[PDB]
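A short write-up of the structure that comes next.
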Amino acid sequence: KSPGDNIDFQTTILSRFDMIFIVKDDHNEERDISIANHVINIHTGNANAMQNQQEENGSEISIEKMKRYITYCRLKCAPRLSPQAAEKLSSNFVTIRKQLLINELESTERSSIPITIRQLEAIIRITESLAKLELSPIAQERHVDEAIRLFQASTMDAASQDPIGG
Amino acid sequence: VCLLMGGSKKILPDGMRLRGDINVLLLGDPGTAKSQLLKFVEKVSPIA
Amino acid sequence: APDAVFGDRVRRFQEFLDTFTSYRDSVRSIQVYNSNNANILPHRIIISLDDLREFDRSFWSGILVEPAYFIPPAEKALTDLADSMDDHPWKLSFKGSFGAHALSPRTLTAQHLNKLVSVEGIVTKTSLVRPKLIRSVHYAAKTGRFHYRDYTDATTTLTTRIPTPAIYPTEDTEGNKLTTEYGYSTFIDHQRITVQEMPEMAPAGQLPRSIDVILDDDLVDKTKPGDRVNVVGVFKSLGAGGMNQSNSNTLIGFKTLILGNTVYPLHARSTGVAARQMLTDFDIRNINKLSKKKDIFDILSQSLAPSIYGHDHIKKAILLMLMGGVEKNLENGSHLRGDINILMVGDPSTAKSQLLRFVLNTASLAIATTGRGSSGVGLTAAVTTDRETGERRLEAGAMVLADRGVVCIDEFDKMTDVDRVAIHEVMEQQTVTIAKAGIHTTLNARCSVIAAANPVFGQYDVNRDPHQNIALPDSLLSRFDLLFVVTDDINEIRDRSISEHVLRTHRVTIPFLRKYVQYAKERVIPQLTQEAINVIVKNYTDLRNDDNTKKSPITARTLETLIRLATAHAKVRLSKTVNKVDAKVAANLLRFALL
Ligand SMILES: Nc1ncnc2c1ncn2[C@@H]1O[C@H](COP(=O)(O)OP(=O)(O)O)[C@@H](O)[C@H]1O
Ligand SMILES: Nc1ncnc2c1ncn2[C@@H]1O[C@H](COP(=O)(O)OP(=O)(O)O)[C@@H](O)[C@H]1O
Ligand SMILES: [Mg+2]
Ligand SMILES: [Mg+2]
């Protein structure tokens, strides 16, 4: 069934969000074993010390420090795109909408996960957000690469939709 | 991470506001740890 | 007896009035007007604290921190000048920068007592305007003479005085009876109001704070409940906080309030106070110049919300609604509408709410509502309250407040029948009728409407008729003057172009538009011309007798819509009559919206 059918409200509400994450519970022997090992390790008390008390020495942050750092960055920085990022974003958006149009005209039904301008500003906001945490007043195509990868990973799992197939 | 950081807002000469916050939705089956993520975000954000 | 400090301060303020010549000619102009036109203007002028600051810092600080010692001298000096220059005593008002003395009811504390302050907030409740007896006059029948007496109280002077509680005289000094002469006595108006902290500034979840303000004479009815107001006055205390006599109780303190002297209404979004700007000769010249260009309509249309791509016809319609037509009142007592209404049905990412919020931000008087946000008594003012004097009264609603303005409704299709029947009368008769227990009245609700709606199936469908896509009563659609349908069809070139536009944004100004609209609405009232009569008649006949399937029905409301649109376009043109071009433009817009 289409993702629109799976939800219990008007499908236009999905048009408001920037990123969507349909997480499925697939059964797998090795993954089940790994998650079980992780959970019993947490309950026993090793994960309380291991990793958490060793990654705090260089490769992990405290919760209070992270909170303060978020406040700092929010107050201080406000990035802005660069022309290369702008043109790349424009081209990607046009290609995505072209593909969706072709799929829709190939059939008589409309997709349940539409693509609109909101997604354009969503990618814009995502790239600027990635730029901000580095405190860089300017964002280059390296940020747009990651932004598009995140978008494809999250929102463009609308390929599970029926017209989108093709 | 991108959500907590947030985008950049723009105020235009005509009065229109281009928002800079990010919205995210989580579809999934039961028992995928998508409520603990919300709880952690609540505990780690300055205002939540 | 005379005081030397008082006289020195009077002399210094007279020097101040001498160095600056604007207030002098202001007083002269008020006196000239009152002499020539006899309406009577009140004897008052406004002073700038900034100029006082450059002139004499000591006197500035004295007025700011010790008004009770420095202001009466200034009023006496002003009165002396006024009495000397002409062929009631005068009062003063203060403007400029108050520095640290600009506060709100929450941040007004006991350390500001006896000093001049300026507070901001929302008016919550006023009082009945009452007369106060100042001088009585009497008559003795046995002797044929007239007498009088004067009365005073603690709030008529800034400095403390020894009380003199005079009694009301019924007899003469020789025992004879007296008769009251109500026509020869003197009464002064009086009111009391309450000011609270603004809803858009007070902390959330916390109970608010408020302060009382006392007004007298010529500042008695300058605001109504719900307004945003700025009041400048003296924060003062009165009486004895239980000190006199034993008065074992210690919980109460000293009564405090503000003896106001300046009241300024402030305009905000979604409020009942309308915005007005002062028009200078430079502005008038520029407006009257731009009136003579041929693409003036195009420029004014493209100026609206330049951040949105396209929707040119909706921009034109919004401009036409902003300008408006003319309403007619026949001697018989009939009324003919003159407002314009707009509706928008479109796809769920077509920037409907952006244009709606633009209209909210730009109109001089607008109120924003949403589908289920306000209902029942919240729209027609159908709620009843009562005074502590006993009487029951009404308080205005969304559309009652927005009389002579515009109302923005979002999620229009989410309403119900109970309020749609209510809004029928507003949209056609432009009146609100209430009949409850102890009330029978009729309120004026002359307002225009702009709304946005969603299609039934989430997205507009071209394989079905419009009736299956809009799903709204026909009688309701007949009351909307224009209905627009907007759809987003994927197109490589259009998507590209809108992409570069949205990227440009992310990396004529409004004030001149507001001035233009205000001048045009206030000054111009065109008349109908035979040419436009023929054009509109032909167009109405053709539309009524055509086989095309429309987005809305055709009635006499369409003919009246044609007249209204033509008159509004002529109003844009600053012309005193309607020509053929305005009628043709109205017909073209109506045909485009319909087809
Ligand atoms: N992938 C996972 N890794 C570690 N723990 C998990 C995982 N998935 C579920 N859990 C466990 O399940 C609990 C969270 O369940 P819950 O928040 O109810 O999920 P949901 O909100 O999706 O129903 C946690 O206490 C956690 O220990
Ligand atoms: N024609 C357009 N021009 C510019 N921006 C647009 C246009 N259409 C949509 N958008 C963008 O998409 C968003 C749509 O938001 P909204 O006004 O709520 O649309 P709707 O009310 O139709 O859902 C806006 O933030 C706006 O920036
Ligand atoms: Mg859960
Ligand atoms: Mg909207």
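Here Swiss-Prot sets the residue numbers for chain C, with the shown residues being 16-53, 90-138, 151-570, 651-738 in order.
Note: Cβ is positioned from N, Cα and C throughout, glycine not excepted.
What Swiss-Prot lists as domain 'MCM' is C:359-566.
As annotated by Swiss-Prot, ATP binding site applies to C:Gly409, C:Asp410, C:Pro411, C:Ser412, C:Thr413, C:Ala414, C:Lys415, C:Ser416. Listed in sequence order, C:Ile371, C:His374 are the same-chain residues at least 6 apart in sequence whose CB falls under 8 Å from the CB of C:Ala414 (ATP binding site). Secondary structure at C:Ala414 (ATP binding site), as computed by DSSP, is coil.
C:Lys415 to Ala appears in Swiss-Prot as a mutagenesis experiment; the accompanying note says: No effect on MCM2-7 complex helicase activity. Loss of MCM2-7 complex helicase activity; when associated with MCM5 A-422. Reduces MCM2-7 complex helicase activity; when associated with MCM2 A-549. Neighbours of C:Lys415 (mutagenesis position), defined as other CB atoms within 10 A of its CB across all chains, total 22.
Proximity to chain A (Cβ-Cβ distance under 8 Å) holds for the following recorded positions out of C:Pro411, C:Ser412, C:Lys415, C:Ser416: C:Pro411, C:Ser412. Remark: of the binding-site residues C:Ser412, C:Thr413, C:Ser416, the most isolated position is C:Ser416 (fewest other Cβ atoms within 10 Å of its Cβ). A sphere of 10 angstroms centred on the C-beta of C:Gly409 (ATP binding site) encloses 21 other C-beta atoms. Counting every protein chain shown, 20 other Cβ atoms lie within 10 Å of the Cβ of C:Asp410 (ATP binding site). Neighbours of C:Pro411 (ATP binding site), defined as other CB atoms within 10 A of its CB across all chains, total 19.
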